[PDB]
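My questions will all concern the structure given below.
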Amino acid sequence: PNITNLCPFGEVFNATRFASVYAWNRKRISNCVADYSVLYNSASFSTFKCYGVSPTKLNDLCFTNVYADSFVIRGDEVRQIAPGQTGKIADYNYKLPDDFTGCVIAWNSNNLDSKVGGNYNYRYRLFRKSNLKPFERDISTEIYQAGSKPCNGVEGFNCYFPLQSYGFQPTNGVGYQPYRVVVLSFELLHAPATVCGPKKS
Amino acid sequence: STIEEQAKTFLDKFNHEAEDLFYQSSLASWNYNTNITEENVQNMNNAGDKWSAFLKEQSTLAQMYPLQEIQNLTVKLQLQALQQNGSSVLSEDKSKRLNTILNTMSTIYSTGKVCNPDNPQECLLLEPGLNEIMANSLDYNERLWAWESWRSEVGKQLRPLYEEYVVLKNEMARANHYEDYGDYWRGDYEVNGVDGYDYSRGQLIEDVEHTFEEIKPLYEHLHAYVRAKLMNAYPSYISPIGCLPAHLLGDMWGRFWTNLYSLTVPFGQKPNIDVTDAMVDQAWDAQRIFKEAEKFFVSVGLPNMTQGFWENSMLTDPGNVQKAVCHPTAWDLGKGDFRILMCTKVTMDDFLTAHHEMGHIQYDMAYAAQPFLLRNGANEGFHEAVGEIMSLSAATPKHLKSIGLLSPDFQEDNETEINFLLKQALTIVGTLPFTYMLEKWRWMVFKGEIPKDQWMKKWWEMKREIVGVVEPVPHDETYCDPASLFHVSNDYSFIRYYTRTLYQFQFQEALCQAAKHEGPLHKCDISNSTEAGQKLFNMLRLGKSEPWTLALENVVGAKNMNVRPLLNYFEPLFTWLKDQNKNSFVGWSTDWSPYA
Ligand SMILES: *[C@@H]1O[C@H](CO)[C@@H](O)[C@H](O)[C@H]1NC(C)=O
Ligand SMILES: *[C@@H]1O[C@H](CO)[C@@H](O)[C@H](O)[C@H]1NC(C)=O
Ligand SMILES: *[C@@H]1O[C@H](CO)[C@@H](O)[C@H](O)[C@H]1NC(C)=O
Ligand SMILES: *[C@@H]1O[C@H](CO)[C@@H](O)[C@H](O)[C@H]1NC(C)=O
Ligand SMILES: *[C@@H]1O[C@H](CO)[C@@H](O)[C@H](O)[C@H]1NC(C)=O
Ligand SMILES: *[C@@H]1O[C@H](CO)[C@@H](O)[C@H](O)[C@H]1NC(C)=O
Ligand SMILES: *[C@@H]1O[C@H](CO)[C@@H](O)[C@H](O)[C@H]1NC(C)=O
């Protein structure tokens, strides 16, 4: 059968602006045809690490829904987007489950997300009382209490603001350059699976 | 909850908001250095003021966490570094007076112009007007005139200023729980809290004297040989039994003896190892020089330079329209940005300098994983030593033959090794008594052992006793002869060169033993050895996280600075000098026998 209504991967990968890692965008992709070979055959991605499934059989399998989480992190923090990892991003910003099925795609964005004066529009949660659950979003802006003393609302001594900005310059090293990360999460639920791969003739 | 967790969160907050500010300050400094314009000066000053104010505010917040309730060594080290008052403990009036004194000394040294009386229409500055005269002239009275005139003008201007400087610095140091300013400088080598690896501030002077006592026979033989050659060059001024005249050492102050290689060459008939013509014939660009240095560092196993290094560094002089500082400097700007600012020419010296500065870059890159306030060398000596070892290894004839710059049929006989070792001794061994005497004199001045009215009578007495250099004419207390040098006039520690020199050969013996070199130490090359690079990188990766004693254990297997690798390096030269000094008299007399 002739196939149309392809999945909206243009609005995730080719977005003009990406979200901050504290407020990572989640897009639910359903009832369309997902061509994953366009992404896999691209040479523009630095990390294409798939956990729980292989890229070759993605174009054959069918899934109920696809979750596309999009955010921006540093070069040295891409390793923390993996199951079982520990760091600022994993504990306080974006937590991946151990039993995760999907792919983590990351690419360098020094061209767009870095300006000569410094791009400070991207923020990360530096302190939280407890670690995040998998696929949890924390957009709270309440002052972190590191000491028994009551913070009382003001950022003074032992009480810090949890969201800290990121500094992006075009002359930075590859471990400090901004990297756009799109994490695709594939789940199979009891409902009939509608995100199927293209059928070859 | 606990104090240690509070300090850890505070240190995280510091490292995060301090790396970006340091990057802004460093980038502004880079923009000033590659582009000397008044707006760039203003931007640099604004960034520096923001950086200093932020450090003051963070230190003020940092002091509220007591040191004795923290057990983690890294957290304690960062808190110790942050909690230092510095000049903040002193009163605002005295702090402003101290800053004004430092700035005016900087201007007096930098803009000091001296010329001959009765001919004042034009005058010569120190660089390069006086440097070339001191390094190349063979006339006794001309060098005497230049030396005495520069110490007359600079010392008479700087003597009250230095008298105020010592008192203010002592006041700040005693306000900061130190005995004197010398104890403050010696506190860089202080290690506390580690069992067995502890190092005291008082142990540094004892170790320096103990090492110098072993340095002294080699220096005495070298001094006798230099005295005989200078006696040949100047027939009547130099005495066989006395010290060397001060203005004849080839430099303005006596810091290096490398300008006497032409006068004191052992075998002039034999060729040199100059490779400048070979690079000129093959059209070696500065980019090729840095690529060959990169090839050397990948040969030993270290990581190669980043793309940002090649894109953002200035490795050639920009041009007439754009002004830049010509001094070669390796910049660790922060956030993984490493650059080299060098006006590279096609010379051997620039090639070795490229290796030295890329060694500085490699050292800076290695501790990038460490927290921000621990991103330094373990002491002031290691940072220079890791560049000097690359300078040592790259200058060897085996390295030059390996990279094609030297002919494969070049004859390496003993005579070339002797003259090369003598040049290395004039550069390296000759600076050690001057450095030790200068630091010991400054430590005694800060300690109050020498009263202000007796500074020069002791100083020349020290110079005759240690350096074996006599004053041409007596100087009274109106002179300020030490402060004519760049480091002392601008508030810099001077013992780093002595520690660097000993650490250089200790590291060289350790890496050559790792690389399984089977010949003389000076013929050793650390290229192609992965294990030597791994042994070096184990110390390189630590940075300031671990004590310098533990780092030295990691490399050479010793818990203290040692003098034996230097003596082993110059052992062929030591035997040759002992053979050549049979007729002449080793040692000097402190009396006024040559001239006064
Ligand atoms: C996204 O951008 C790249 C580069 O401009 C382009 O080649 C590609 O076709 C775009 N779309 C997708 C779905 O990757
Ligand atoms: C140096 O400063 C001048 C001043 O106008 C500017 O025109 C030029 O572009 C600058 N060059 C660099 C390399 O920054
Ligand atoms: C000290 O703290 C660092 C992080 O702040 C931690 O990784 C390290 O294990 C600690 N050291 C000790 C001995 O607890
Ligand atoms: C720094 O100075 C302040 C005020 O003079 C003092 O309270 C503090 O103890 C000093 N810091 C140290 C480490 O002594
Ligand atoms: C640096 O080394 C890596 C791996 O050894 C290599 O891929 C890269 O091309 C090198 N960089 C340059 C500029 O040659
Ligand atoms: C160099 O070696 C030759 C050959 O043994 C010897 O005759 C000569 O004395 C040596 N010279 C020096 C300075 O070692
Ligand atoms: C080190 O390795 C390079 C790469 O093959 C080689 O050309 C060079 O000759 C080696 N050095 C020595 C001393 O053999």
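Chain B is numbered as in Swiss-Prot; shown residues: 19-614, in order.
Structure determined by electron microscopy, 3.5 Å.
Heads up, the Cβ atoms here are built off N, Cα and C, so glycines get one too.
According to Swiss-Prot, the active site, proton donor annotation covers B:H505. As annotated by Swiss-Prot, chloride binding site applies to B:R169, B:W477, B:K481. Under the heading substrate binding site, Swiss-Prot lists B:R273, B:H345, B:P346, B:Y515. As annotated by Swiss-Prot, domain 'Peptidase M2' applies to B:19-607. For the mutagenesis experiment B:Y41 to A, the note given by Swiss-Prot reads: Strongly inhibits interaction with SARS-CoV spike glycoprotein. Listed in Swiss-Prot is the mutagenesis experiment B:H345 to A, annotated as follows: Complete loss of enzyme activity. According to Swiss-Prot, the experimentally introduced change B:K353 to H, A or D is described as follows: Abolishes interaction with SARS-CoV spike glycoprotein. Record note (Swiss-Prot) on the mutagenesis of B:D355 to A: Strongly inhibits interaction with SARS-CoV spike glycoprotein. A mutagenesis experiment is reported in Swiss-Prot for this position, B:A386 to L, and the note states: Increases slightly the interaction with RBD domain of SARS-CoV-2 spike protein. In sACE2.v2.2; increases interaction with RBD domain of SARS-CoV-2 spike protein; when associated with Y-27 and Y-330. Here the residue is the original one, while Swiss-Prot reports the published mutagenesis B:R518 to G with the comment Increases very slightly the interaction with RBD domain of SARS-CoV-2 spike protein.
Distances, neighbours, how buried they are, the whole picture for these features please.
B:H505 (active site, proton donor) counts 16 other C-beta atoms within 10 Å of its own C-beta, drawing on all protein chains shown.
DSSP classifies B:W477 (chloride binding site) as helix under the three-state reduction. Counted within 10 Å of its Cβ, the other Cβ atoms near B:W477 (chloride binding site) come to 21, all protein chains included.
Here B:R273 (substrate binding site) comes close to B:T449, B:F452, B:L503: these same-chain residues lie at least six apart in sequence, with C-beta atoms under 8 angstroms from its C-beta.
DSSP assigns B:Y41 (mutagenesis position) to a helix. Contacts of B:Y41 (mutagenesis position) defined by a Cβ separation under 8 A and a same-chain sequence distance of 6+ are given as B:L351, B:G352, B:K353, B:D355, in order along the sequence.
Residue environment of B:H345 (mutagenesis position) contains 9 other Cβ atoms, counted within 10 Å of its Cβ in all protein chains.
Secondary structure at B:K353 (mutagenesis position), taken from DSSP and collapsed to helix, strand or coil, is coil. A 10 Å cutoff on Cβ-Cβ distances gives B:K353 (mutagenesis position) a total of 23 other Cβ atoms nearby, all chains included.
The Cβ neighbour count for B:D355 (mutagenesis position), using a 10 Å radius over every protein chain in view, is 21.
Long-range Cβ neighbours of B:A386 (mutagenesis position) (same chain, at least 6 residues apart, Cβ-Cβ under 8 Å): B:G354, B:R393.
Taking Cβ-Cβ distances under 8 Å and a sequence gap of 6 or more within the same chain, the neighbours of B:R518 (mutagenesis position) are B:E398, B:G399, B:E402, B:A403, B:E406.
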Of the recorded positions B:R169, B:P346, B:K353, B:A386, B:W477, B:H505, which ones put their CB under 6 Å from ligand 6?
none
Which of these binding-site residues is closest to B:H345 (mutagenesis position) if you go by CA atoms: B:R169, B:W477, B:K481?
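Comparing Cα positions, the closest of these binding-site residues turns out to be B:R169.
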I'd like to confirm something. Which of the recorded positions, B:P346, B:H505, B:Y515, has a Cα closest to the Cα of B:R169 (chloride binding site)?
B:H505
How many Å lie between the Cα of B:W477 (chloride binding site) and the Cα of B:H505 (active site, proton donor)?
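With distance taken Cα to Cα, B:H505 (active site, proton donor) is 17 Å from B:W477 (chloride binding site).
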At its widest, how many Å does the recorded chloride site span between Cα atoms of B:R169, B:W477, B:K481?
16
With CB distance below 8 Å as the criterion, list the recorded positions among B:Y41, B:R273, B:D355, B:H505 that sit near chain A.
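Out of B:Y41, B:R273, B:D355, B:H505, B:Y41, B:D355 lie under 8 Å of chain A.
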Distance check, please: Cα of B:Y515 (substrate binding site) against Cα of B:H505 (active site, proton donor), rounded to an integer number of angstrom.
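Their Cα atoms are separated by 11 Å.
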Could you round the CA separation between B:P346 (substrate binding site) and B:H505 (active site, proton donor) to a whole angstrom and send it over?
17
Which residues, in sequence order, are found in the same chain with Cβ within 8 Å of the centroid defined by the Cβ atoms of B:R169, B:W477, B:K481 at the chloride site, excluding those residues themselves?
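Other same-chain residues near the chloride site: B:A264, B:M474, B:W478, B:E489, B:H493, B:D499, B:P500.
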